[PDB]
Amino acid sequence: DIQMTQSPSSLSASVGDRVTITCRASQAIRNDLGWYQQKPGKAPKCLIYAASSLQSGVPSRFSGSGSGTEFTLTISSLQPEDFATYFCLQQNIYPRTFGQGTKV
Amino acid sequence: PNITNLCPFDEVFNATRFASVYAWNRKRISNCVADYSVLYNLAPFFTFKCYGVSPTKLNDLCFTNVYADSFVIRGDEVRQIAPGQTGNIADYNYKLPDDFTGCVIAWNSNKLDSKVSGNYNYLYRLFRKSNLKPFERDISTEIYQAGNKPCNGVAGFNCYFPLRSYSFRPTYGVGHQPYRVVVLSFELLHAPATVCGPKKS
Amino acid sequence: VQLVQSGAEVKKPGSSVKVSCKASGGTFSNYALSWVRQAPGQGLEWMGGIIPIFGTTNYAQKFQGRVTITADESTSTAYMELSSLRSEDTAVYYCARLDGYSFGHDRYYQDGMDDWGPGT
């Protein structure tokens, strides 16, 4: 079991900004980070599978990157329904970690 | 009239059922004339991107013996085969070197390979404890352990059977469709070169 | 594939809680099924996973043995007993299938199934 850390939760950006959400682990895992969008009072939803690979059924404003321990999500251009919270999931080994953080 | 003899690319390309990804059938090819014109047509084979030598010069600067491989992979993994990109299928099943001569051939096989009932006879690897050098195969099927503890036995948590399957129902669109990649390798080892293209008149 | 689950449960401490979720639509008993806690003032948290075909269970850190998870593949229902409740241990609970590996016929479904509950 290894923990993960993110950026601090104070991200506030307007429509049309570059987003550089970081997510870092403590052991050299290959690409297994996922990212989940959560709205208040609603079930979560996947956005990208693992590193760059992107889930079907979503607009293509999302991107992900990372090969070692540093992992990044990038929004190309913001949207009116961007107000959410984004979570990292470890995968790979089973005890896992949910990395938390929000973007308003 | 300088009439020639051929060697079976008809077995290499027009075979009935190809091999899997993890154990790809390496075929050596020697003592031919090499009619690449059938290979050169963009109407049967959609992708013919070439890296070492140009497609125009394939009937010159000819080689000792050529190596023909085979694959059945998804359409999102065809670009991955080429050198310069590392991912999940060219990192643990088939590593190409940085500089090599010879080039991939990819075409769709929805009619020949996609079965509505299913096609679970294609297997690949995405977990391996080690990595790959260029050009070897891993037929062995030991259970991969993701943790410090010896898991072993049946496939539980942190035991993984390393040979996973494709799903080739025809309902899937372009991106999960079987693109039967055949990659050629050209080499110039110190020997009398005897695989060389048809000059004719 | 959908997941349904029961409503709100006992809040007063000193008791144990049964919460269960059922996979409705395409009953698959091979992929890993996980439990996720969410507090109003804290992020998501993982506690345990279950393989329904094998019955092996792996847990989180610091509360192994407090969690017991039961699987039944015949009724396609997964049960959850958690004992020794506190006042600060309240959260909204989700069950999910976030791991796309099938143990039965060697398939690895890439999407991660997008499996999530309603939330009670």
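Throughout, chain B uses Swiss-Prot numbering, with the displayed residues spanning 330-530 in order.
Placement of Cβ uses the backbone N, Cα and C atoms for every residue, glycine included.
Looking at Swiss-Prot, you'll find the mutagenesis B:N343 to Q noted as follows: Reduced viral infectivity. One entry in Swiss-Prot concerns the mutagenesis experiment B:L452 to R. Its note says: Increased resistance to neutralizing antibodies. Decreases HLA binding to NF9 epitope. Increased binding affinity to human ACE2. While the structure shown retains the original residue, Swiss-Prot records the mutagenesis experiment B:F490 to L with this note: Increased resistance to neutralizing antibodies and human covalescent sera neutralization. Recorded in Swiss-Prot as a natural variant, B:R346 to T carries the remark: In strain: Omicron/BQ.1.1, Omicron/XBB.1.5, Omicron/EG.5.1. In Swiss-Prot, a natural variant is listed as B:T376 to A, annotated with the note In strain: Omicron/BA.2, Omicron/BA.2.12.1, Omicron/BA.4, Omicron/BA.5, Omicron/BQ.1.1, Omicron/XBB.1.5, Omicron/EG.5.1. B:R408 to S appears in Swiss-Prot as a known natural variant, with the remark: In strain: Omicron/BA.2, Omicron/BA.2.12.1, Omicron/BA.2.75, Omicron/BA.4, Omicron/BA.5, Omicron/BQ.1.1, Omicron/XBB.1.5, Omicron/EG.5.1. For B:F490 to S, Swiss-Prot lists a natural variant annotated as follows: In strain: Lambda/C.37, Omicron/BQ.1.1, Omicron/XBB.1.5, Omicron/EG.5.1.
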Distant-in-sequence Cβ neighbours of B:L452 (mutagenesis position), under 8 Å, six or more positions away: B:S349, B:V350, B:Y351, B:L492, B:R493, B:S494, B:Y495
Coarse DSSP state, helix versus strand versus coil, of B:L452 (mutagenesis position): strand
Most Cβ neighbours inside 10 Å, all chains, among the recorded positions B:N343, B:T376: B:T376
Neighbour count (Cβ, 10 Å) for B:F490 (mutagenesis position): 18
Among B:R346, B:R408, the most crowded of the variant positions [Cβ within 10 Å]: B:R408
For B:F490 (mutagenesis position), the one of B:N343, B:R346, B:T376, B:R408 that lies nearest, given that the recorded positions are compared by Cα: B:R346
Members of the recorded positions set B:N343, B:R346, B:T376 whose C-beta sits under 8 angstroms from chain C: none
Minimum Cα separation from B:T376 (variant position), reported as the residue among recorded positions B:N343, B:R346, B:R408 that achieves it: B:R408
